[PDB]
Every structure is written in C-alpha cells, then in structure tokens.
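One structure, pasted below without further comment.
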Amino acid sequence: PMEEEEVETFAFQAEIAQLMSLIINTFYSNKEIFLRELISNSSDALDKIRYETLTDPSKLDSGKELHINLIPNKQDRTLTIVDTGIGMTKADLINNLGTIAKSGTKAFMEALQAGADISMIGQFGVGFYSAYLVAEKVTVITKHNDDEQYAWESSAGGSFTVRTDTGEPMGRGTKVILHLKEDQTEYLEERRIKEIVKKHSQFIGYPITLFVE
Ligand SMILES: COC1=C2C[C@@H](C)C[C@H](OC)[C@H](O)[C@@H](C)/C=C(\C)[C@H](OC(N)=O)[C@@H](OC)/C=C\C=C(/C)C(=O)NC(=CC1=O)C2=O
C-alpha cells in the first residue's frame, strides 16, 4: 500500500563541488588510497563510540562489537565499507557531508594543481571525497544512537540527497557503498583488497574482516 517517503536535495558548497570535479576528472596513479581514507574514517568513528561508552555503557545497547567489514559485490559492482562506530545524525550528514565549507579544501586543490600526490588528501581533512577516484556514485548509510537511520547519496554533479533509510536496519555505525566506475573493478578482487589494506591500513586499532562472495 504505497509508501510515502520524504527526500531533501542539497547543493554542495562551491569549493567541495570543485574538489569533487577535480578528483573525478583528473588522472591520478595512486587511486587505491581511497580505502585507507575510508578505513581511517571508520577507525575515527570507532574511537568515538569507544570513549563515549566508558562514560555511558548504555551507548553500546545498539551493539558492543567494534569492527570494520569490507564487502565486495561483483554482481552489482559495489564495494561496501561498514563500521560499528559512533555513526552520524541527520544534522551530522547535512552539515559535515557537503553543505558547510571545510578549511583545507582550497589548500588541497592548490596542492593537487601543483602536482601533489592524492595520497595527501587525509592531511587536508577532505579524505572522504577520495571515494570519487573509484566510484561514480557513493551512498552513505548511517545510524547514530540519537537519531534514526539515514541514507546520503551523490553521483557528484553538485548535489546530494538525504532521506530516511528503509533498507536493512543497522544497530549503530556507518556503511559507505561505493558504486564503482567500470575501469576500477580491481577493487572487488580479494587479492587487491588484501594488498592495499596490508600496505596502507596495517595499524588500525580494530578488527577488519573481508567478506567474499
Ligand atoms: C573529526 O573527524 C573527521 C572529520 C570531521 C567530521 C566530518 C567528523 C564527523 O562529524 C559528524 C564524525 O565525528 C566522524 C566520526 C565521522 C566520520 C569520519 C565518517 O566516517 C565514519 N565511518 O563514520 C565520514 O564518512 C562519511 C564523514 C565525514 C568525513 C569527511 C567530510 C572527510 O572527508 N574527513 C574527515 C575525517 C575525520 O576523521 C572529517 O571531515
């Protein structure tokens, strides 16, 4: 019996939009670093719920396990990075994932225009956007203890949407789904994923698991 769902479309802040276009339209040779950025983000999120629980144990009612799961899907061509971290509220998503200017955006673009390696992205605080080196579309599903589950999404192009997620409920955390570009499918390969995690994400302070098939 026909479901009615609310959607809200937002405009990326000007420089974030320019950064996304720079990332998508320019050739870079070390694109694999996108995973290190996403895993670092998940690690950051896990630290936050970890410390918050020390002060309030009920914060783990939504789930005690603190870990990261990597899920490649060769059928629909998606690579999903999941964490049981702190998660983000609707306000968190809208504010921190597009709408508000970030201080390192310009500096990073300057660096890139000068020939800096993309690997540098994390030092500028805009590392999430490196997802667009390999994905044509990114969906961020998230659940924070203080809000309902939400889905953010963008195929770049200057806008992003936010809507309540009606997919599989998550206890708490964030799930980044990368809809990979046709020539970036190597990241759906178990050997390649293991290779890059070993190379760049060896000191993650939480267990990571790769689910194959
Ligand atoms: C201070 O921390 C970081 C910030 C500032 C700000 C966004 C923090 C955020 O505020 C709501 C939460 O406190 C934090 C726990 C959530 C994450 C890191 C999310 O990752 C997962 N898995 O939760 C990430 O994924 C969509 C969201 C935004 C990341 C952006 C825009 C980025 O490019 N760089 C950043 C890396 C950071 O470490 C960044 O901006």
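Chain A uses Swiss-Prot numbers throughout; the residues present, in order, are 11-223.
Cβ coordinates come from backbone N, Cα and C, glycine included.
The following feature annotations were taken from Swiss-Prot:
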type	residues	note
MUTAGEN	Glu47 to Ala	Strong ATP-binding. Strong interaction with HSF1, HIF1A, ERBB2, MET, KEAP1 and RHOBTB2. No effect on interaction with TSC1
MUTAGEN	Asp93 to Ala	Impaired ATP-binding. Strong interaction with HIF1A, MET, KEAP1 and RHOBTB2. Loss of interaction with HSF1 and ERBB2. Los of interaction with TSC1
MUTAGEN	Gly97 to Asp	Abolishes ATPase activity
At the Cα level, what's the spacing in Å between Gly97 (mutagenesis position) and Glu47 (mutagenesis position), rounded?
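About 16 Å separates the two Cα atoms.
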How many Å lie between the Cα of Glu47 (mutagenesis position) and the Cα of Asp93 (mutagenesis position)?
13
Non-local Cβ contacts of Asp93 (mutagenesis position) (under 8 Å, 6 or more apart, same chain)?
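Counting only residues 6 or more apart in sequence, the Cβ neighbours of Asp93 (mutagenesis position) under 8 Å are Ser52, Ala55, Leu56, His77, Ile78, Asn79, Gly183, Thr184, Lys185.
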Through the lens of DSSP with three states only, how would you label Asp93 (mutagenesis position)?
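Note: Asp93 (mutagenesis position) is in a strand by DSSP.
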What does DSSP call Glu47 (mutagenesis position) in the simple three-state scheme?
helix
